[PDB]
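Below: one structure, written as structure tokens.
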Amino acid sequence: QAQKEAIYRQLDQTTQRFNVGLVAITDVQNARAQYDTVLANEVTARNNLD
Amino acid sequence: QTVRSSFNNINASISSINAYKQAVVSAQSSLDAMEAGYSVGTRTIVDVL
Amino acid sequence: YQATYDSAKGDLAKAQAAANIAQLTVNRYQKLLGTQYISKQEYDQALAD
Amino acid sequence: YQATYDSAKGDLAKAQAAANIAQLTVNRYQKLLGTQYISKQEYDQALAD
Amino acid sequence: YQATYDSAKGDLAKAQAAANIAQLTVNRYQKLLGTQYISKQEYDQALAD
């Protein structure tokens, strides 16, 4: 859960940077991929606890 | 116990499918970026490879 | 005066070479920027150069 | 004197281009600073530039 | 005037050494460029230098 929060904040930072315009779209896509990966990891951990 | 485990496994597989689809999209975007850079002249063949 | 003229011409040639390479870099970055493959900051930096 | 005036105007144009790129960079950093997404050291450095 | 001549000769030697190393780097990059193993940006930068 802590990792998910950190990754979400990182994704928000990258999205803001692209919105004002500082980085390419590849960084945004990579950040979104990382966020989806951490969400899947959170789901897996929840199922393991269950 | 087995039924519960199988249901949880199905849900986890769905989530992993979504994550891997997003990863594939990101990799495709990166490859297109590298190909465009190579066509312009700022990249070598090994980068697109 | 001939020596001074030669020195001035050499300085002009150096400046022209720098301008040429800067213009080439600007053209390449402008080509890459079309579909948002490089940051706008890099394009602005190249234009300033 | 015409040549000297032309040289001075060219130097002024160079300085103006540098100021323009610095101002654009600092404006983008100020826009980003609202959500605490950049350390204040970077913003101070951009303002000084 | 002899001292001034010596100073000018030393400056010329420094410039010649810089030109020699730049030319060597350019020749090596030109040999490498044949098989598209270096991006044209690096070759153009070396040529400008």
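To match Swiss-Prot, the residue numbers of chain B are left as they are there, and the shown ones run 347-395.
If you're wondering, the header gives electron microscopy, 3.4 Å.
Any Cβ shown, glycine's included, is placed from N, Cα and C.
Packing around B:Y384 (mutagenesis position) is summarised by its Cβ count: 18 other Cβ atoms lie within 10 angstroms of its Cβ, all protein chains included. In three-state terms derived from DSSP, B:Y384 (mutagenesis position) belongs to a helical segment. In Swiss-Prot, a mutagenesis experiment is listed as B:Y384 to F, annotated with the note Partial channel opening. Increases sensitivity to vancomycin, by allowing its passive diffusion across the outer membrane; when associated with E-389.
Under the heading of mutagenesis, Swiss-Prot lists B:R389 to E and annotates it as follows: Partial channel opening. Increases sensitivity to vancomycin, by allowing its passive diffusion across the outer membrane; when associated with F-382. The DSSP secondary structure for B:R389 (mutagenesis position) is coil. Counting only same-chain residues six or more apart in sequence, the Cβ atoms lying under 8 angstroms from the Cβ of B:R389 (mutagenesis position) belong to B:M380, B:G383.
Quoted from Swiss-Prot for the published mutagenesis B:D393 to A: Decreases inhibition by hexaamminecobalt(3+). The Cβ of B:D393 (mutagenesis position) lies under 8 Å from the Cβ of B:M380, B:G383, B:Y384, each of which sits 6+ residues away along the same chain.
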